[PDB]
Amino acid sequence: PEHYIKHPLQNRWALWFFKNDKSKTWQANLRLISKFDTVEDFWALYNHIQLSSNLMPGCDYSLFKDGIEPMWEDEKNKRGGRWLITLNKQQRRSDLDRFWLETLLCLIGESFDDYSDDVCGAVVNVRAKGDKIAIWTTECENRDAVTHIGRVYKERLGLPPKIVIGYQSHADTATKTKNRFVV
């Protein structure tokens, strides 16, 4: 079977695209692109789509587990939060696409050991002020899951100890205690 079978992933994933258009509400600008659940179909989709550094400002990619929409209001996002990476304009050139790819692999490869089930998905926001990459988890009060996801994520990106990243609750973000956790 190793010669002809695709390699199934532990989860089915959905990639979303956001295009800012002020003619529409925020939710109406969010659209599902396609779904995949094997290694081969992931790479066929990835090689087909623009790199994040090539999207126009105001666009997002979101990769989330099937059945979870990339918004605060989803049942699996209400009580959760995000591990947030902030990139200056220089870092769009040097780190955005490679950090985003590593994030994608952390997701579909379930790199967070027993706490991968706490992972909902990830978002990259391309903006003129500064891009952002985030991993969304399902429970902001789950201290032991969040911290472990934070340490693995940080070392998988190669961020040095001189850098610190923060975890923010969506309830805090949606009301417009900033960082609950830092690693």
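By the numbers in Swiss-Prot, the shown part of chain A spans 31-206, 211-217.
Per deposition record, X-ray crystallography, 2.2 Å.
Any Cβ shown, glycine's included, is placed from N, Cα and C.
Here's what Swiss-Prot has on this protein:
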MUTAGEN   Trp56 to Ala  Abolishes mRNA nuclear export. Impairs nuclear pore complex reprogramming. No effect on interaction with PML or viral Z protein but reduces binding to the mRNA cap. Capable of AKT1 activation. Does not impair interaction with HHEX or HOXA9
MUTAGEN   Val69 to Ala  Reduces interaction with LRPPRC. Abolishes interaction with LRPPRC and abolishes CCND1 mRNA export; when associated with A-73
MUTAGEN   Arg157 to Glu  Abolishes binding to the 4ESE element in mRNAs; when associated with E-159 and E-162
MUTAGEN   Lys159 to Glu  Abolishes binding to the 4ESE element in mRNAs; when associated with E-157 and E-162
MUTAGEN   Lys162 to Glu  Abolishes binding to the 4ESE element in mRNAs; when associated with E-157 and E-159
Rounded Cα separation (Å) that holds between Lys159 (mutagenesis position) and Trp56 (mutagenesis position): 19
Structural state of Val69 (mutagenesis position), classified by DSSP into three states: helix
Pairwise Cα distance for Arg157 (mutagenesis position)/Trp56 (mutagenesis position) [Å, integer]: 15
Endpoint distance, Cα to Cα in Å, for the 4-residue gap that opens after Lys206 and closes at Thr211: 12
DSSP three-state assignment (helix, strand or coil) for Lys159 (mutagenesis position): coil
Secondary-structure category, per DSSP, in which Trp56 (mutagenesis position) falls: coil
